[PDB]
Amino acid sequence: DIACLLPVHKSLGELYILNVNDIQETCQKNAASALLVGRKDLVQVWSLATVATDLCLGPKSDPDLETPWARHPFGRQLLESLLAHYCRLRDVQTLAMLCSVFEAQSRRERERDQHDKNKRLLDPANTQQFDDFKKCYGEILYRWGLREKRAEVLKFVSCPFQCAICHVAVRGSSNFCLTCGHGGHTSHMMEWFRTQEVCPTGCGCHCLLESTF
Amino acid sequence: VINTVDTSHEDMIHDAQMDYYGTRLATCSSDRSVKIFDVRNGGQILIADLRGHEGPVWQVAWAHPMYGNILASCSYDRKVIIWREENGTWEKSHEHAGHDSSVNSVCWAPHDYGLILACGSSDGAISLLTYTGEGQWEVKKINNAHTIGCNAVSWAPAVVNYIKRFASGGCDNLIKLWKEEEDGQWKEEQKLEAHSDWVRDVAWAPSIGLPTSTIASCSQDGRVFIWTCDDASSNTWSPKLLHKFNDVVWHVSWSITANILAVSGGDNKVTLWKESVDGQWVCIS
Amino acid sequence: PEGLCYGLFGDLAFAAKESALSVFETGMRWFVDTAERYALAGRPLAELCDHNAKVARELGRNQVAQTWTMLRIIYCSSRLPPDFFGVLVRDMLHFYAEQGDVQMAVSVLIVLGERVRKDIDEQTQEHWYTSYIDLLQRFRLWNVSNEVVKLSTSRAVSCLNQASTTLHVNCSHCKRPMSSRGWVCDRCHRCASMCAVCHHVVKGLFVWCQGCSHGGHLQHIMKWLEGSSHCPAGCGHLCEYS
Amino acid sequence: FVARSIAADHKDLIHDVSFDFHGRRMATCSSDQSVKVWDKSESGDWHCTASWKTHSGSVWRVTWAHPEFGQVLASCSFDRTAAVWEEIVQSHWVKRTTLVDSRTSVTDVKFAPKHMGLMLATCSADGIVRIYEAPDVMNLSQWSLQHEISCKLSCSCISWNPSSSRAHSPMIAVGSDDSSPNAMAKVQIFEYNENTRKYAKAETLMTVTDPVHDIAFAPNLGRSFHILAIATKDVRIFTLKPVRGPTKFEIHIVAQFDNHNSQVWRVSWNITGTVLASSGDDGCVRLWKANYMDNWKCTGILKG
Ligand SMILES: [Zn+2]
Ligand SMILES: [Zn+2]
Ligand SMILES: [Zn+2]
Ligand SMILES: [Zn+2]
Ligand SMILES: [Zn+2]
Ligand SMILES: [Zn+2]
Ligand SMILES: [Zn+2]
């Protein structure tokens, strides 16, 4: 085991969370988890992200109202310096974490477009590198086994029938047997097949045996 | 921690590679057999003992789990065998005998490129076993890849459709980098020549998003180089002598983040190398 | 035939050919409040940063508040390099100075002290200090200007306060100079610093009329002149006429 | 902005209005040979606390001095004189010195910044810009002419560089309102050189060929480059960036506004040097401000 040699931590990957709705809370939990693991630099960086990703710093549409936080040296310049440092350290974990946290906040005409390009703490001319960071960290998470964490991280990448039980229209998640073709809501079959073994419509198909290949 | 594994082979081991998930370990030896152990929780469960080769097995290469439990093996008997696991057992799945000399190295392409396995034989021929479903494989052989014989093949990580590249190291004292054209034909693009002896193993560095392609190559004499390409457009590789070894260097392996290189040589010694802030690779072990 | 000029408080006088004098009044209230209610010394760096950030957030300057909190985290903390953020702090100071917000730059320089003082050259620091002092004096904020001068990281700005601010006092009875740290006459052996109101020795602050050469405790003379227009010592002098 | 009028009660057109250092006082000079000082109270009304005849001809410019030198006013007029007025306490204003060196009309008079001491610059219609100095700030009746600069063009406006930095040498710009058919630069910038102890022409703005009625250096206030505002048939703003003998500047024009559609007579910066007000023949005051992209825009149009 050489987990200490690598710049990434499996425990940090387990402990990191990524909620798009709330960024301050995720940054605070990430700082707490970094302190738990024992990375002082990660604690400092996550506290800096907590301060710099505040919702009251959202740029205004009109460029004449105020200077965007990205143009502030504690914005884009801060983020670029941190990304350069962890690229020197080759810390894919922290790079992807920062490029997701600072992207979730991001969620006449020529001047407006230039202002839109200048009001983002993540450089629009380098979105390919950030997406590569996120993809590499997702592959690392999949290698560890955290498929949920990999799917959570990959959501920040910029570039991408009636139930046989309840007899209600099924529009969301649904399970349909390949052999017979009767199904419905996922939770309904989850409850039904935990006890019974035949199709709930009485067709006699052993759906668990003939569908769960 | 240390999880020591007793191979129980009848001859010296030639390779040992665990799976992508890091749970199953497959080893190969001169005893014409490939053993796939289960090393979960520091255990030793002989899942299978695959014997289908008529000669010593040189290299084994697991495939990405996205395509299922697939293992590839190359052997001295001019024979490439692909083992796929199904119904809880490991069985021979595909058979390749397109090379007239010993197949030295097999390296699966990145899962983004699909299911492609590149084999390098001692006759100078490189074959790419592309997979198109329904259990048939198409072979796009790169004939006369090297003058004397190809010794190792390593793939380039998927970087941005997709441009497929891989690195080949042969007995002609040089490294050849290949890319496929638009039609599909694979054409040599840039030649690397810094080794004074046979190029035994070329290993690309996995990409983490950095705009820098790195190649670690070892040689028969004992020279290990680091081929960095700081500018993708320039496509100029500047070798940097990592270290001069008193004996032959056999294998070079990068980390997941491509920051530590596992240099193993003929002196029965394993050295771990990490790049310092000064740009000089310094041994850690 | 036209005249035009802004005032300090944002008001603008515009006199043109009919001539009609019009003052187009509005501005810098945030500057006044910010200068008045920061604390620049006497507390640890973290406490000063939180206080200044709370001030900036209360006044509506979110970016300034987050800058203060960021400085607190950067300085008042297998770790980051010790001088990792020095370039960024210098860039933040220059960014705030180049847009006219010299107040924020000077406040950060004073709060941080030597942590960033050795990184900014002396000439630019002096320029920022003088600009901020001029702004404060324009708004007639003498206390903040003097606090900045006292806490100034630059020796030249600190020496701006000690120029010709020492008073040479003499005993009237003896007409001879007194000691520089004294409250009793050297020759007459008399307590020449007696307050005209309370007849007690004025060791500290002494306020002195220039007409009758009489005075005493600052508070006592203030109260007496609030209650009367005569000299407390009784020399028939209306010191503060009407 | 909320507009309010003041009963000036001036017998002729008001030629210049200048606030004091603290912004609480005003000084207006008109063509009736009268200079009036206005002091506002807590009620907000401007009261004319002083009104005295000053010169023989029309008085063009009145300027304030830094309060450390006392309440001091300098007024230039058509009679080739630049008088210096001091206040002595009722509110009595006394003439200190009459500057009679100029052989022709003195178009503008401006006090130098505080860090230079008490220095005065006067520009005349014959192309001579004279820079005075008071060696003893307690004796304002004695002024010694330090330098005189020949500008080879009829001067109409001057503007000191208000930079208090030691990295910026003293700098005075001189604009000309001459309307000769030939196209020559109407703005010359002179920088004091310590080695020669003499003002030397540092930079010349060749792009400005129209007559210039007012120039105004922007208050430096922590910046590293110098911003100059020029009043002409349009409104031009130049940035003077010094490079690492007179200093060489990388002159770049960053604004050119014809929104007045007429001759612009006056330009005046604010205290922070961020908003510029221009008054043209249209009788409107247009406030110009620059965003973070250095794109100067109008933030308001103010009418009498
Ligand atoms: Zn249902
Ligand atoms: Zn069914
Ligand atoms: Zn079924
Ligand atoms: Zn005495
Ligand atoms: Zn007393
Ligand atoms: Zn008295
Ligand atoms: Zn008295």
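Since chain A takes its numbers from Swiss-Prot, the residues it shows come out as 651-757, 837-889, 922-974.
The header says electron microscopy, 3.5 Å.
Note: Cβ is positioned from N, Cα and C throughout, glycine not excepted.
Cβ-based neighbour count (10 Å, all protein chains) for A:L698 (mutagenesis position) stands at 23. Swiss-Prot lists A:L698 to E among its mutagenesis entries, and the accompanying note reads: Abolished interaction with WDR24 and assembly of the GATOR2 complex; when associated with 728-E--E-732.
According to Swiss-Prot, the Zn(2+) 2 binding site annotation covers A:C927, A:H946, A:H949. DSSP gives A:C927 (Zn(2+) 2 binding site) a coil state; it is part of no helix or strand. Taking the Cβ of A:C927 (Zn(2+) 2 binding site) as centre and 10 Å as the limit, one finds 13 other Cβ atoms among all the protein chains shown.
Listed in sequence order, A:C938, A:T940, A:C941, A:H943, A:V959, A:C960 are the same-chain residues at least 6 apart in sequence whose CB falls under 8 Å from the CB of A:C966 (Zn(2+) 3 binding site). A:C966 (Zn(2+) 3 binding site) carries neither a helix nor a strand DSSP state and counts as coil. Feature annotation from Swiss-Prot assigns Zn(2+) 3 binding site to A:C938, A:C966, A:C968.
The Zn(2+) 4 binding site annotation in Swiss-Prot covers A:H943, A:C960, A:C964, and the record cites experimental evidence as its basis.
Checked against ligand 2, the recorded positions A:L698, A:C960, A:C964, A:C966 give A:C960, A:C964, A:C966 in sequence order as having a Cβ less than 6 Å away from one of its atoms. Closest to A:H946 (Zn(2+) 2 binding site) by Cα-Cα distance, out of the recorded positions A:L698, A:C964, A:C968, is A:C968. In sequence order, A:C924, A:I926, A:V929, A:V931, A:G945, A:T947, A:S948, A:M950 are the same-chain residues whose CB sits within 8 A of the CB centroid of A:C927, A:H946, A:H949, the residues recorded for Zn(2+) 2 being left out. DSSP assigns A:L698 (mutagenesis position) to a helix in the three-state reduction. Checking the binding-site residues A:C938, A:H949, A:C960, A:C966, A:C968 against ligand 3, the ones with a C-beta less than 6 Å from an atom of that molecule are A:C938, A:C960, A:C966, A:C968. Listed binding-site residues: A:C960, A:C964. The one with the lowest count of other Cβ atoms within 10 Å of its Cβ is A:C964.
For A:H943 (Zn(2+) 4 binding site), the number of other Cβ atoms no farther than 10 Å from its own Cβ, over all displayed protein chains, is 20.
A Cβ distance below 6 Å to any atom of ligand 1 is met, among the binding-site residues A:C938, A:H949, A:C968, by A:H949.
Note: the Zn(2+) 3 site is recorded as A:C938, A:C966, A:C968; in the same chain, A:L939, A:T940, A:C941, A:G942, A:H943, A:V959, A:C960, A:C964, A:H967, A:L969, A:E971, A:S972 also have Cβ atoms within 8 Å of that site's Cβ centroid.
When the recorded positions A:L698, A:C927, A:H949 are compared by Cα distance to A:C968 (Zn(2+) 3 binding site), the shortest distance belongs to A:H949.
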